[PDB]
Amino acid sequence: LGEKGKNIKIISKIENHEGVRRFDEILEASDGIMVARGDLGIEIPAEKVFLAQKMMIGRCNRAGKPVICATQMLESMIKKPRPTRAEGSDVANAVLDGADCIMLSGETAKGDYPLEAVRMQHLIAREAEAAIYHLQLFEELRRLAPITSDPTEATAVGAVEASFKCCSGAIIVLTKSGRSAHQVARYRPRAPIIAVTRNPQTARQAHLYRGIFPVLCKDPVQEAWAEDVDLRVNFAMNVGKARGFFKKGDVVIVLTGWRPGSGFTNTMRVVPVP
Amino acid sequence: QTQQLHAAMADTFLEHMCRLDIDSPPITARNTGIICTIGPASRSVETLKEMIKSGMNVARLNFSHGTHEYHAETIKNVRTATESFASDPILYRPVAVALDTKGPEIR
Amino acid sequence: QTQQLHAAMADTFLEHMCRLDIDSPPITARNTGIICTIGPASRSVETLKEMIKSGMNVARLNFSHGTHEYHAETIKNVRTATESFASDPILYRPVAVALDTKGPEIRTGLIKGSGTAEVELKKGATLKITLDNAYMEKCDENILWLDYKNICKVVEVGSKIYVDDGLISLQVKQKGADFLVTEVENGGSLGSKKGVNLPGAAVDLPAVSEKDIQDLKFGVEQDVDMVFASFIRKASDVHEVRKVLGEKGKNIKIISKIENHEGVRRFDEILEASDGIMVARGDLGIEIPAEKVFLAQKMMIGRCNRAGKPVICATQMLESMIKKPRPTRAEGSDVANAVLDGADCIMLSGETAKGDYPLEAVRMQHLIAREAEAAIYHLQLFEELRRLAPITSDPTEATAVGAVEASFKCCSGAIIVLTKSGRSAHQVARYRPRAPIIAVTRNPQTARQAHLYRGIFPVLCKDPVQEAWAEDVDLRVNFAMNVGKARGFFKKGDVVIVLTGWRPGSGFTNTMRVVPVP
Amino acid sequence: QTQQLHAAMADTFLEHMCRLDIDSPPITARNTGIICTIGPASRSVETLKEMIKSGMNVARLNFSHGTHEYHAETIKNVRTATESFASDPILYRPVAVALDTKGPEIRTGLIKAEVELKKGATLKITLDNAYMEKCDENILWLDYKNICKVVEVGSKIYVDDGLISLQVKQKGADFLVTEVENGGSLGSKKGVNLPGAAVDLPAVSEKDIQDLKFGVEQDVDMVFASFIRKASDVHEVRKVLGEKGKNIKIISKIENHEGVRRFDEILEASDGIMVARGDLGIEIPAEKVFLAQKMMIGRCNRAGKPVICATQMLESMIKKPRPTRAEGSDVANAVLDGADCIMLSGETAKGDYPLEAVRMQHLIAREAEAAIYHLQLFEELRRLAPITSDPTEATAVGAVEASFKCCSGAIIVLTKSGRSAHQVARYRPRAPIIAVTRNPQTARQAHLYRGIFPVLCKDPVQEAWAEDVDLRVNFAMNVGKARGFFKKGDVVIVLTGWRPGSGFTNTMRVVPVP
Amino acid sequence: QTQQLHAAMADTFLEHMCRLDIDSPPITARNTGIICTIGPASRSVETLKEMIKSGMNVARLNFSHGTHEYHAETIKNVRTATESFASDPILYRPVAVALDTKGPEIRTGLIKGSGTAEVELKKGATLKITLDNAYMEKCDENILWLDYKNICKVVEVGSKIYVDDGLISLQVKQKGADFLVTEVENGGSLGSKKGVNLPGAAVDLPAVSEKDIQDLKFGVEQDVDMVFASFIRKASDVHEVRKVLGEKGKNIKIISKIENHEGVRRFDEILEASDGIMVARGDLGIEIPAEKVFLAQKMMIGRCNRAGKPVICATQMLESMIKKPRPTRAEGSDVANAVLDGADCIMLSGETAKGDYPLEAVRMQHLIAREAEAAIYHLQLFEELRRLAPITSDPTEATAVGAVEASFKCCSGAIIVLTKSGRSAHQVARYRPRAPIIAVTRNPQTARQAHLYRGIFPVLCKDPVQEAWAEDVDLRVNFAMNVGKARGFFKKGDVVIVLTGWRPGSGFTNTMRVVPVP
Ligand SMILES: O=P(O)(O)OC[C@H]1O[C@](O)(COP(=O)(O)O)[C@@H](O)[C@@H]1O
Ligand SMILES: O=P(O)(O)OC[C@H]1O[C@](O)(COP(=O)(O)O)[C@@H](O)[C@@H]1O
Ligand SMILES: O=P(O)(O)OC[C@H]1O[C@](O)(COP(=O)(O)O)[C@@H](O)[C@@H]1O
Ligand SMILES: O=P(O)(O)OC[C@H]1O[C@](O)(COP(=O)(O)O)[C@@H](O)[C@@H]1O
Ligand SMILES: [Mg+2]
Ligand SMILES: [Mg+2]
């Protein structure tokens, strides 16, 4: 990929026994992981795939790195407009395991019901997201995450804590590279993370992370930086209102930084929706 | 009563399971990203517009099959469909493009 | 480096997941019950012998189809296959017989006078629903007869009707006196005598039909172990089945199938009235939105685990194995997650009744169950079961939780339980030990009914009652030691937990012993 | 190697205990409030200067004894001592003044004092006064009119801080026929307790009224209200304080069985609670006091309301320069229980070693604060705290979470009324809460809350509000640096609001120390 | 609304605290062992009879003071008082004798020839310390003689010297040979033969002095149950005591007293080498800063609980009761917290040896212990003990944990344990049940030594050995049933847990029974 592709995310597909055995070193070198269950289920005994899936999702959640669950999730939908009960289960459990992304292959590439397959993944994901036991999940993520001096990590954990306490309709994050929004996603809030960015690649790459709902701000740069920041916050308020994530008077969490540029997110505000 | 909030408040995982409720509706927001492999069923601009509306976040291109010309056209169609919604910035959804390599294989 | 013991030691559920290891092999013991639907793919004595060898524990008879004569022959063949192994008591496996009722089903009639004919339905087309018996054997693309005379009373304009496992969907646009004008929403191929669902509707059909009455009476005559009662909506439905079984069938287990919105809403009263529950995902996934079925499954498994009542996960678990010798990744996942959820029993339907690979389906359920059982986070599971279980004066309950505790402490190869009615073994099962529960009984019904509970590996002792009671007890303990050694559950020198009582009879289990395998 | 951080990382409370380390030194910051009773051992300006230096945060004035003139002079001396440090605002420590009411006492007869008591005998108790002038083991009279409506045959009666026991054998009428259960030194006009009885004396006596009015005149920070039995008692004190004393904190003293039973309604009506173990340990069996102490601390922590542990904490220090091992244990366990403040009575009022007593409370508190198992404490506080829309509550919990994640040297909070700082304190961070205020009363009242280290900003109001906010943040940075809480480059949590005025704290910043 | 059962059921420790209830009365059974120092206030047969009735379990003899003749008489009186109750074996309470060594103490001389003569020392004043035995009897306001020859070689200039339980402090102003010159920082009433502490200094006195040898020898002759070894610094100190006791004292329990920095630092090796630990707070609180004592107390109790070794909390627990009939609130708190921390035993020193209210002190420890035992959060305690205790193949461990689990489940009135050496009962005590552990033994030393463990209520069976072993076992179980009934621990119909073994002799406990009280 070279210097020219240095910002392209590398997702390593784990496809065989070696990839599973050398998982930690692969994870550290990658931007994220795909649980490539198709080949994996040929490479290792089929009855062991759920072990490798839950191991990799767990380790990725622990690392704060995107994990994709892939292959045969709604396979019967290639030919039928409804999934089997095993398929509905599989989708729901991938989300409950903690997968950032779910995938469709033949269901959308060649099948008779691509839109029904997409819609079904949407319906299941959202049902499964409400069924997450956040109380245990957030306790465990906190207990297992290193104490660091990183102000952004501390702000991002503060934001998720606050979002649970006030039952917020969203966490609004201004981000240039996506990193601040990724850091929130790692702590798995219930509320959507509205990531406001002017970077179109950032907006696209943010879909790798659970709960990151990216919004691409097109509005021109306001004169006062504080006003340009407030403009982007207000943009996210407008998106949330339009999408029905929240209404006027509801509280949201807002993450910003103390100066322009990447790497300065250190401000968390609990704000009413105007 | 909404988004399994009764289950949310349980002191044990077992009680959490006991409280899962088919009559507790989810919130509007969906957090899990949806990746769709694009191929002949899903390649047209018109189908891709509906894929996006239905919740597609990432368009996967599988490089086991197809020419660069074929893939370049798919990518063009993805971008055409995506940008048809650019007129309203409030409602515009970003759509990513993923390249899935053939990798080392046997044929 | 065996049975996910590294994952077992984790302080968090998240770390437990991180530690799951594809190179950590399971124990030999498989705890989850395997229920197989018997049909033409699986009915011969010879096939049934292989089913049993492959891990079948319960033979399900589906009373939607077939005569009493057909069912009596299947039952006979099940018993023939089972008893062919009676020659070695150490290796003999008890096999239960389950009767699954038809219940308040709705079905269409014949496409153009044929059982196999199909027509296509296109999106947007008018299809007329008739109850005129003239069109009983004359269904087609334009006129569909179905067998529910009150359909028009319970449906309205804008109602959805689902035909054939909810694959075909209709919208009532126009309603007549004894007919319905519908528009095909989801089209496809329509064949004969397909299942019909009315998810919106309060369906007026009896809990226990006249056919269900005759079927249940036949079950008593045939000495069946359990009834899977279809479409249970309320406790009074369970009581109707119970009354029909009567004094003569009082020991037959009633498993209520939850397959509608009503069954879910009234779950608690149904559970209290039943011996256990089936999560009947087939109909359930048509009656309620498909994306909600996992919610209802995990709610019912959880509540059953909490009540210590058997729960079956059923339907489409390895569906693609009807046609293919290997399952899809969703199917592998589904089986593993039903186990991890807490299900006592997993089930096969079309996979064993009519498919091309019945033995492979059975084998696959066996393989997955055992892998998933090692992946259970017992540390949390046992803590939560204890915290949620009432303190009682019952000596057996106290002995059982103590035995389970002890089994975790010494990493025992088994819990051996002498039991007459099964209750003492059931009480152990409720606390979910890692180790198999070898339930030693002389009661053949007890041995068969024990497959309803996770971990209970029943052994039927056929040695005669030895005069000194202490010797008779030791004989049965030694029998279990021999079974466990032969099945490779444990070896000489390993420690096992042994549960007995202080006097013969029933209701006296109060003794827990930690014993070396001789 | 510091602050019990090894014990902090334990997965179980048992392993946490196993890891407690005498060679792991505490941080500089001490979070538990120290309340000192002022009396003849501690009343001089010069002694009070040392009291403050040694760590006294609150001067308690006991209104059981002494005139308004005496009390006015003590208050004047407290203020003289406190303000002698005002010259350096960075180092100045605010000092609160608490008025502890006399409350509804029951009293006896006269001696023209320690007489002989017939262990067994009988004593005639009437309300008309018959053996008024002489108190001998024979005949004794009382001031409590409604004695017979609240005590039955077989209800016990304590005399002289529980010293003399007596069981009621006959009513009543005005008369009471008794047996003697304990032998001791019978005084004159001595203290009477009625264990188990719901006493119907006024919550606010005529004396209490004059005292409470005097408190308002003297600008006291808080009232420690004696013998609170019910919510209506608290409302009475509140009404007596009136508009003029509307900002004075009411701390209800839990002194008997009724107060414990009606605890929830009392707590809801009060600003905080004192576990008044002295009277409580007479009214209820002594072996039950720890139950009521841990119940009340727990409920207060759950409510986020200040709780004071009081009475005999370092009792032997009245006569000795070191405490007993039971006393060191008691102080440490009150802190571990969750108490916001610890108190000194006779140890500072009348003892031979007041400064050593103060010093000892400060040393123990700080050792015990490092030994807290924050990991469990913070999980439990957050699980049990209501979800609300309140932005400051959400900000405060968020700040506490971030303080744990970056191991911050402090949580800096700008506060007008103290509420924002109180809201942080409720979640029990390890790091000190530097509460920056221009309100001198707020600075004094902040000592009621665990961890709140108040700093009184004297700097004038800058015209640009943003500059005035930054000025106060920088002031706190200077205090924290000077006190050795943190150094340049360390991270701290900073809490501010979106606009001037109380009620708008919604902003949490992770900031480096400049 | 009894035994804090509402608080018992709380999901959090914080809620558990919120639910503690002064109106919730404790059971009857008191689990925490009570150790009383015997001296002039308490050594009469008549007072000792009342100490036993009031709850004294262990009689501590402090060998800092008194002759062998004096101690022999005390021990004789303890035995006279104990044996006056032997007439009823059901009500007889075993009473242990503990020898507490002098150890490497430093003591002052006599004030002006007398052992009760007292100078009042002035603050700021000068005091000369000498090792010149000319002054050993002639101690006054300006001359103080110490018995530590090597004083000068270990104490530098500026060093702190503490006299009389640290109440008097002196600063090394002038350092010489054979003597020192100090100023009194903390003045006060200096008496005769008062303890001296050198917290800075590496004190080079022997672990086991020649006096300690004479004393331990005497202990062997007097058939003491246990030794409280003062000033243990290291494992080789424990090994020394063990070698001194020799073959003749091989069954005497060694309790290492932790009372200086080095002993805290070397805690793990000391614990491993000892039979248990005393938290000797008196010296410890002078040797290390007073404000650190609670840290060392909770560390040691925790590590002992984890090891399953007895831990004693000692010193000043009810100190004010020497002069007053009621304790201070700090003292009530201290007792309750030592129990809540997990101490097996609490101790009285001057409160029983020389105080005005020895029986009131004993009674108070009994009342507080029992209140605090109900306030234990057993849910967390038992979960943590399980999680932290190694999985082993040991059948007795597995049985003991099974037992405690069972006892929680059925809210049993007791755990009855037949034991020869005490070990099976010790193994149950390790897991901290709420219910008393009635340890039935024929071994009188076992019965006495069992008071070292929380919850073990030993009963000495006197009944002769029955020919049939099964009958002899049942006889001992029934004996324990009779004790429990008589003491009001339980009544007919209640359930109890019973632990026995499969054959006679130590090391075979493997049987747990849930039995109704006859
Ligand atoms: O997530 P990233 O890439 O670190 O970006 C977050 C940055 O965005 C901001 O909020 C706004 O920065 P810009 O105004 O430069 O876009 C910064 O204060 C903060 O450091
Ligand atoms: O589980 P159940 O039906 O109560 O049976 C357990 C019973 O089995 C026994 O272990 C053996 O009884 P039998 O000798 O009658 O077979 C009894 O002691 C015990 O009460
Ligand atoms: O704790 P309180 O009393 O609510 O005060 C906090 C207030 O202090 C501030 O940070 C500063 O307010 P002032 O400028 O009025 O002093 C406000 O933004 C915030 O609302
Ligand atoms: O605790 P210990 O010393 O191992 O003793 C327990 C022993 O006591 C018994 O219950 C009875 O043994 P005895 O009959 O020899 O006293 C044994 O079965 C068991 O092994
Ligand atoms: Mg069905
Ligand atoms: Mg000592």
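By the numbers in Swiss-Prot, the shown part of chain C spans 14-531.
Heads up, header says this was done by X-ray crystallography, 2.3 Å.
Just so it is clear, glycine is given a Cβ too, placed from its N, Cα and C backbone atoms.
Swiss-Prot lists C:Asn75, C:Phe76, C:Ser77, C:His78, C:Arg120, C:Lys207 with the feature ATP binding site, giving experimental evidence as the kind of evidence. Per Swiss-Prot, the feature K(+) binding site maps to C:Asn75, C:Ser77, C:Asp113, C:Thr114; the stated evidence is experimental evidence. According to Swiss-Prot, the feature Mg(2+) binding site maps to C:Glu272, C:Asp296, an assignment based on experimental evidence. Looking at Swiss-Prot, you'll find the mutagenesis C:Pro403 to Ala noted as follows: Significant reduction in hydroxylation and in PKM-mediated transcriptional activity of HIF1A; when associated with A-408. Experimental mutagenesis is annotated in Swiss-Prot for C:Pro408 to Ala, with the remark: Significant reduction in hydroxylation and in PKM-mediated transcriptional activity of HIF1A; when associated with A-403. What Swiss-Prot records for C:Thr432, C:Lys433, C:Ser434, C:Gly435, C:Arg436, C:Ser437, C:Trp482, C:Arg489, C:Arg516, C:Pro517, C:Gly518, C:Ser519, C:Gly520, C:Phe521 is beta-D-fructose 1,6-bisphosphate binding site. According to Swiss-Prot, the experimentally introduced change C:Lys433 to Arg is described as follows: Abolished acetylation by EP300. Abolished deacetylation by SIRT6. C:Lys433 to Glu appears in Swiss-Prot as a mutagenesis experiment; the accompanying note says: Abolished interaction with phosphorylated CTNNB1. Impaired phosphorylation of histone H3. Listed in Swiss-Prot is the mutagenesis experiment C:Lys433 to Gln, annotated as follows: Mimics acetylation, promoting homodimerization and activation of the protein kinase activity.
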Using Cα positions only, nearest of the recorded positions to C:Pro403 (mutagenesis position) (C:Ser77, C:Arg120, C:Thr432, C:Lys433, C:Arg436): C:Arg436
Helix, strand or coil at C:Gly518 (beta-D-fructose 1,6-bisphosphate binding site) [DSSP, three-state]: coil
Binding-site residues: C:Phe76, C:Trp482 - member with fewest neighbouring CB atoms within 10 Å: C:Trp482
Cβ neighbour count within 10 Å of C:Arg436 (beta-D-fructose 1,6-bisphosphate binding site): 16
Interface-proximal recorded positions, chain E, C-beta separation under 8 A, candidates C:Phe76, C:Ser77, C:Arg120, C:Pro408: C:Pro408
Distance from C:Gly520 (beta-D-fructose 1,6-bisphosphate binding site) back to C:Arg120 (ATP binding site), taken between C-alpha atoms, in Å: 47
Nearest-integer angstrom distance between the alpha carbons (Cα) of C:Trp482 (beta-D-fructose 1,6-bisphosphate binding site) and C:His78 (ATP binding site): 49
Distance from C:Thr114 (K(+) binding site) back to C:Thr432 (beta-D-fructose 1,6-bisphosphate binding site), taken between C-alpha atoms, in Å: 30
Secondary-structure category, per DSSP, in which C:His78 (ATP binding site) falls: coil
Under 8 Å by Cβ from C:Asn75 (ATP binding site), same chain, sequence gap 6 or more: C:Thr50, C:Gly52, C:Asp113, C:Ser362, C:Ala366
Listed binding-site residues adjacent to ligand 2, that is, members of C:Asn75, C:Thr432, C:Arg436, C:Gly520 whose C-beta is under 6 A away: C:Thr432, C:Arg436, C:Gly520
Span of the beta-D-fructose 1,6-bisphosphate site, taken as the largest CA to CA distance across C:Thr432, C:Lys433, C:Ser434, C:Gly435, C:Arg436, C:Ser437, C:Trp482, C:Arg489, C:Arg516, C:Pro517, C:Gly518, C:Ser519, C:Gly520, C:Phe521 (Å, rounded to a whole number): 20
Cβ contacts of C:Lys207 (ATP binding site) (under 8 Å, same chain, 6 or more positions away): C:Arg120, C:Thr121, C:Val176, C:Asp177, C:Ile181
Entries of C:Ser77, C:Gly518, C:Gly520 which, being binding-site residues, have CA atoms within 10 angstroms of C:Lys433 (mutagenesis position): C:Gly518, C:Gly520
Around the Cβ of C:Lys433 (mutagenesis position), the count of other Cβ atoms that are within 10 Å: 17
Set of same-chain residues at least 6 away whose C-beta sits under 8 angstroms from C:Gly518 (beta-D-fructose 1,6-bisphosphate binding site): C:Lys433
C-alpha spacing of C:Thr114 (K(+) binding site) relative to C:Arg516 (beta-D-fructose 1,6-bisphosphate binding site), in angstrom: 40
